[PDB]
Amino acid sequence: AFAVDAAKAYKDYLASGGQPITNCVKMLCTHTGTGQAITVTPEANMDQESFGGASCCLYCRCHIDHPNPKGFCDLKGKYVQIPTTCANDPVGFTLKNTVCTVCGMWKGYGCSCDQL
Amino acid sequence: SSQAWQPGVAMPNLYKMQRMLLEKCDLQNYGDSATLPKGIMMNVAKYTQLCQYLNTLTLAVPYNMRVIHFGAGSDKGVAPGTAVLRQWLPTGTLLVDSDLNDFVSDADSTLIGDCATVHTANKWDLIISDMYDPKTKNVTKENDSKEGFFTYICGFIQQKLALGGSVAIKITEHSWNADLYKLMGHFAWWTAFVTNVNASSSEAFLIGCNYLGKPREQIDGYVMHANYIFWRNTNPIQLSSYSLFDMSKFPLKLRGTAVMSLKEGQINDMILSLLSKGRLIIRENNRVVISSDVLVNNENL
Ligand SMILES: Cn1c(=O)c2c(ncn2[C@H]2CN(C(=O)c3cccc(CN)c3)C[C@H](O)C[C@]2(C)O)n(C)c1=O
Ligand SMILES: C[S@@+](CC[C@H](N)C(=O)[O-])C[C@H]1O[C@@H](n2cnc3c(N)ncnc32)[C@H](O)[C@@H]1O
Ligand SMILES: [Cl-]
Ligand SMILES: [Cl-]
Ligand SMILES: [Cl-]
Ligand SMILES: [Zn+2]
Ligand SMILES: [Zn+2]
């Protein structure tokens, strides 16, 4: 019945003023890509940075089990696009935000499915 | 110039043809650093320029390509180089990496331990190594051919590199091995490639392009390393990050290079010619299986 909650721990550490996890692997790319959130190759647009996925996953970086009951990682082996304004904390960003399953963009940072 | 807009500089053929004696490496821009794009790590830049140069060579690029990457962990616990290789390689490429210490990676599989503990059933289309021990940068002792992980790398190449495949192995003034230079002559072509972002270092990548499995040319590696140092000592390379800003042609092209299983008797000159041109890979196409030897000990008493 006891499971460590690292998501909450990082959120609380950030709220208390702790420095974001560093050394997320930022990629060189054209920055003319689709802007989708998580892709098989860097896809940053003009307003994003692309990073190697594993280096942006809290669970990978902390050496802890993934919440997936299969242990599968959403980011490992892929690239994540982070808004440039949030690129100082890619791990925080991926943790706190969710990807739209329809258009593949970050909800609130590119997803327009809920327009009209 | 123009060299400042390239990803780096390869050793000119004439320097490979010399018979120099080994000297100390003295680089005019030693200690200087290139201006990297904002927030970009040296190892991302370095691997990017390495891959940009590899794009200019005749690499075989088959479907279900297999690549292994040694020395893939950093002191930050991540794998910048692997992240660049995976970006460069076609989506779906099988990518394995390894290092002595634990690290998190984007590779399909990661083996932790001394490279000598790594075993694989299958053959590989491309081998990348950044293995390096900075304790070799000792100026007060003679600079002799090194063994250690270089002995492993030479055997791994002769045993597990597919015909047609290529390698890029990191060396420096003191981190080098004579047999590896000798093995360079078992490829259709070879060079020592210096990245423009790290031009102030004696680092180079020894690249062997299209493996032939036999000596095409006889190379004395003690001499060739001296030739490499002589080149570097007499040809300052201007630090440059220019090529990092143009990534439009970065992806390695999926050439669909043919893969065939073949036996030593069937390797004729036609085959050898196709291998030498980047148009054929020879190896089985079975499943890729790897393992890491683990030493078992009970310290209780
Ligand atoms: C280890 N090493 C070198 O040591 C070197 C070197 N190329 C030229 N040198 C120089 C370095 N020099 C320095 O002052 C110095 C020393 C340390 C750090 C820095 C940082 N600014 C500068 C000037 C010396 O008079 C000659 C000398 C020793 O050869 N290479 C490739 C190399 O690997
Ligand atoms: C320059 S670093 C790796 C940098 C890495 N490629 C990157 O992308 O940032 C050198 C690496 O070589 C590894 N390595 C060195 N010697 C090794 C050996 N005998 N066996 C296995 N790995 C080794 C070290 O652990 C060390 O991380
Ligand atoms: Cl951490
Ligand atoms: Cl020679
Ligand atoms: Cl064979
Ligand atoms: Zn993960
Ligand atoms: Zn959407």
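Note that the numbers count up from 1, one per residue, in the order the chain is shown.
Even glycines carry a Cβ here, placed using N, Cα and C.
Taken from Swiss-Prot, the feature active site applies to B:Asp130, B:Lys170, B:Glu203 (among others). Positions annotated as domain 'Nidovirus-type SAM-dependent 2'-O-MTase' by Swiss-Prot: B:2-296. In Swiss-Prot, the entry for mutagenesis B:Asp130 to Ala (Swiss-Prot position 6928) states: Complete loss of virus replication in human respiratory cells. The structure shown retains the original residue. For the published mutagenesis B:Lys170 to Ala (Swiss-Prot position 6968), Swiss-Prot gives the following note: Complete loss of virus replication in human respiratory cells.
Overlay of Swiss-Prot feature records on the structure.
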residue	record	DSSP class
B:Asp130	mutagenesis position	coil
B:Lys170	mutagenesis position	strand
B:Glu203	active site	coil
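Counting other Cβ atoms within 10 Å of each Cβ, the lowest count among the recorded positions B:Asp130, B:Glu203 belongs to B:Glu203. Taking the C-alpha positions, the distance from B:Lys170 (mutagenesis position) to B:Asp130 (mutagenesis position) comes to 5 Å.
Cα to Cα, B:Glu203 (active site) and B:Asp130 (mutagenesis position) are separated by 10 Å. Cβ neighbour count for B:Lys170 (mutagenesis position): 20 (other Cβ atoms within 10 Å of its Cβ, all protein chains included).
With a cut-off of 6 Å between Cβ and the nearest atom of ligand 2, the recorded positions B:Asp130, B:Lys170, B:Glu203 reduce to B:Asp130.
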